[PDB]
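Just passing along the structure, written as structure tokens.
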Amino acid sequence: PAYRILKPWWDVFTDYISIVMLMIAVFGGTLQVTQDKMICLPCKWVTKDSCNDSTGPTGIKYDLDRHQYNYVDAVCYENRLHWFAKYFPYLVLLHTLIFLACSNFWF
Amino acid sequence: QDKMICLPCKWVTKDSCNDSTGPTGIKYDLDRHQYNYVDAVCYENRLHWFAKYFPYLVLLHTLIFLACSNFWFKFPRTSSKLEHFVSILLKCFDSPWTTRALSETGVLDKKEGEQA
Amino acid sequence: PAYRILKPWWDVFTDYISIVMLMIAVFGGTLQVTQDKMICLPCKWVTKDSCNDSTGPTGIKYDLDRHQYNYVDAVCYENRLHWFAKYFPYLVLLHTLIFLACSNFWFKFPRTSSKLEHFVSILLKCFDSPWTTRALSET
Amino acid sequence: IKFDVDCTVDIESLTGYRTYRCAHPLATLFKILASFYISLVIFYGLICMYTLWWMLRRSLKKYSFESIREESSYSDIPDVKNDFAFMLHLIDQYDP
Amino acid sequence: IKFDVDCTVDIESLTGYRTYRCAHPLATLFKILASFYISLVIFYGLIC
Amino acid sequence: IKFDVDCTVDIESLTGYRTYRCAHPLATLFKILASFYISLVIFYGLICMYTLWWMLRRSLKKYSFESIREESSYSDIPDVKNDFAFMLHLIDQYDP
Amino acid sequence: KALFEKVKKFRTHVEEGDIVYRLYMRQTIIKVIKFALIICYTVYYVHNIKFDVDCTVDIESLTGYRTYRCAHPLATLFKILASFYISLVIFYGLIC
Amino acid sequence: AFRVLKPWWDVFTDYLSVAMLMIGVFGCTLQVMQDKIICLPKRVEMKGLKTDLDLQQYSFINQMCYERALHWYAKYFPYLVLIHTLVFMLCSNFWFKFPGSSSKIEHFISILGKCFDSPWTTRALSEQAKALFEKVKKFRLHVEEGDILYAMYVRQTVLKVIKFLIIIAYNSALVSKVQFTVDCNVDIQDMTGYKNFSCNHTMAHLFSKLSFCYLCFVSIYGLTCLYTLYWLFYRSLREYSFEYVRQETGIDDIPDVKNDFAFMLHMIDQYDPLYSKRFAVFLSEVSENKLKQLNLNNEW
Amino acid sequence: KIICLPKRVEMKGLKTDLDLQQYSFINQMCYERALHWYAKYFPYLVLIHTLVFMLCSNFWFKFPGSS
Amino acid sequence: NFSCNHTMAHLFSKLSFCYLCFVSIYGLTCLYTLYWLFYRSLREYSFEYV
């Protein structure tokens, strides 16, 4: 309303920076909700519990069902994905929310 | 819906597709999930980031163009002068004395004279 | 807009009927867009271009891959399905839109619209006249 | 609109078969939608024909304008002409 | 921007293949968008 | 946040395999998002440090108020105390 | 009296300009010519919407095949949409 | 106009209607997106149980059994909820959407607001409203000859109670029909070689609990409507005697009101007794005489 | 969604010769059976409690007699 | 026998933990309000300053 004059230039700039941060965080969150997956493929030569990585070329046949592919993808995504990699947008959204709450604290 | 469909080349000559009784489907002995993985990796590495992030660069450039367009309206110091100027100019454009002064290049109310 | 008093009860009833018709047309159109398909099965025992259809059970294998199923489904849907059944929601949308246009054209026709706004504005202020109340009080 | 159809689309060089029976899952849903819509169209036609007859019944081109002139005793409220008796009749329909 | 892009991503421990050709359907669309966008950019530059 | 990950969840009674190489397509995209967001954070922090440093340097609990009264010879313009000088300084920042 | 003065001033100020007429004339001519273009070229190309298409895309090293036949589901729908659109364009040209 | 015509039970019914509409939309969306029936042949170290059937056969069996086996009520249940909630909303809005009575309602709202807005009412209970008195009396000449508004509202309440009764009556019987599992035997043998099929759709139990909540809401709505209808046929809203303005302010005027006016005053008293008291000032002949005397002493 | 596989049985594939529809049926049944009810109803539970909180917080001023 | 899993589990767990902390703060606010209600005896207001 008439509270425009109260905000210094840096206050408006913080407002818009927070706006941009919240926008990108929401976009990242809604993208992670639907399109975030991981594609997993096993390794046949396993040395020290690791991938040993050992006439046209022929395809390598792991003889695994697509449902097994889905199960292993989900399990690997859960166990061995960095938690920050899994919750960056939600953390950014929380930080924007607390920034807004601090800004309108006195308001 | 952005993605790539990748198929390997059987004849590789210096890392290049050599391209060397009815027709039959060439089988690469690869399941669907392998196609998904290879498509993902190839799209990740060999696709130019410019073609991948074109809309994002366009959006960023539009945003900065709009911000530069409205910044003076948004900056308090300039905006104060702008609102002062536009507020004064509108009434200067609509003054009851402006019309009569332009006509003369009479009887006037004291209120309109005081306001002028 | 004060044109609401210009609408009799049947005008409002036609408006509501057209609103419901538009809603059902949109619903049908979007559902047909998202999910209207056909699932086709070839017939191996054919009599007069008609499916004769004449130790546990075993499934029938028609030696067809998935893409062939998709292709034949699209072909029969395009060819051997009635156009009215496929295009029912869009015909409904056309009918609703033209009903709305016939409803609003006189309102949207400037020649009539000028007279309508003039009449309604005059009648409202006549009903608002401080002398009408006195005159009808004395009657 | 039927749930199941039969197509002799005659594609043998590509498929190799004569006839195919296809199930359209949404035929029942489209049937229900069509029934509801045709009932709504019946209602709309009822309303439109009622209004058409009512307009063709009272001859709204001239407003008799006698009730108030007889009640409030203002004989100088003569009949209004066409395109005005229309307005007066419509206002009477809303609120006289 | 090309509809087809060729990659040697060097995965043989899992695939055994060296080179691959890929079709990217939206590339031509992206080129059309780029042309229409740079048209507007040129117009904005002229006005400025 | 890396595009390629290597996980050994040790499920062999269901698969038989031990180690898996996996791809996270958005990891480059999430890296871009992280860099952009932290650049925004740097800008926000620079702005906030500017604000706090300006506030500490200003000492705006008493409004000097002497330049205006000295210029206009309005000697009755006393310096106002805290909760009035701070707001006065903020409004001066908006508009002197 | 003030309205008289303002009307005379506006008449002298506006009778001399002669730009709005030029702008609307140009807009009318542009609408006519653009309608002519989009009724000519669209109708010339309208037959190119076909349900079945034969493509010999010349890919054997990855497929082993030469020629292919395809069904495009939306050809009928797009043809109908184009017909309705060009009818509306004809109406637009009549108005122009 | 749009606010003071709603007693507390009316707002409660509005909230119940909104909840039912949202629930119906949620069920319809769930049916559109995810509602699918999965079917397998029933009659048959433990290993796989392949039946050499393809994906097209899978989909066709799902289609045929869903069309045949699943209850039509079960399929239309989100649609049925949506339809009944839409009817409830339509009949809720139609009381004001019919112009013939809506004109009287709008005039009543406007005149009550203007009369209560006049501070001379407070002066008497302790300017131009004198002329506004004419409208008041004109209003008492016009709407007291109505009462068809009361009949319309009673019709609406009866229809709403009937809808709730029918919904409870047949939904209670149909609720137990839905099941997570189901079986179907169709002549898909010699088309696929199998006739018996065990099937299930994911939604079943979730929709069952959804129906439980919906029926609880319908019960609450029925209770509210029952309270309203009972109050309609217990206080005899066809006549309203104030017996308080006459006793408190000592004015023997304001004899009575007609059926429509009594019903309106009852509804306003349900919303707030004090607005009716402030509106009754201009129906008071003693007050109107006092205002005329004050105007006459001013003008003389 | 719940992904299900059978538990009891150079490494190779471990196919159980089942199709996708069988996978889906098993997923449905185990989702109904094995998954905790409160786990499945947590979103509805939170929504219902929040609705009750909002309704009882507004009911002070939505109560016309005292409002 | 069938081993199964649904993806949203741990994410739901974290979200639920955050929600429970929120409800904890909500209850703390409620307790502060009730204490202020059960300590000042709001049945009578005495100005004693006007």
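Here chain C follows Swiss-Prot for its numbers: 15-68, 92-176, in order, are the residues you see.
Even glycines carry a Cβ here, placed using N, Cα and C.
From Swiss-Prot, for reference:
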MUTAGEN   C:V40 to D  Abolishes activity in hypotonic solution
MUTAGEN   C:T44 to D  Abolishes activity in hypotonic solution
MUTAGEN   C:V47 to D  Abolishes activity in hypotonic solution
MUTAGEN   C:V47 to K or N  Impairs activity in hypotonic solution
MUTAGEN   C:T48 to W, Y, K or N  Impairs activity in hypotonic solution
MUTAGEN   C:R103 to A  No effect on anion channel activity. Impairs channel selectivity, so that the channel is also permeable to Na(+) ions
How big is the gap, in Å, between the Cα of C:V47 (mutagenesis position) and that of C:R103 (mutagenesis position), rounded to a whole number?
21
At a 10 Å cut-off from the C-beta of C:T48 (mutagenesis position), count the other C-beta atoms across all protein chains.
10
Among all the protein chains here, how many other CB atoms are within 10 A of the CB of C:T44 (mutagenesis position)?
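Its Cβ shell of radius 10 Å holds 12 other Cβ atoms.
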What's the CA to CA span in angstrom from C:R103 (mutagenesis position) over to C:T48 (mutagenesis position)?
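Their Cα atoms are separated by 20 Å.
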What subset of the mutagenesis positions C:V40, C:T44, C:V47, C:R103 has a Cβ positioned less than 8 Å from a Cβ of chain H?
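Contact set vs H: C:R103.
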Name the mutagenesis positions, out of C:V40, C:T44, C:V47, C:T48, C:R103, that lie close to chain I, meaning a Cβ-Cβ distance under 8 Å, keeping sequence order and answering 'none' if none do.
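Listed in sequence order, the mutagenesis positions near chain I come to none.
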Quick one: pull the CA-CA distance for C:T48 (mutagenesis position) versus C:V40 (mutagenesis position), whole Å only.
12
When a 10 Å sphere is centred on the Cβ of C:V47 (mutagenesis position), how many other Cβ atoms does it contain?
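Around C:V47 (mutagenesis position), other Cβ atoms within 10 Å: 9.
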Here are the mutagenesis positions: C:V40, C:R103. Which has the lowest count of other Cβ atoms within 10 Å?
C:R103
DSSP on C:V40 (mutagenesis position), three-state: which is it?
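Reduced to three states, the DSSP call for C:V40 (mutagenesis position) is helix.
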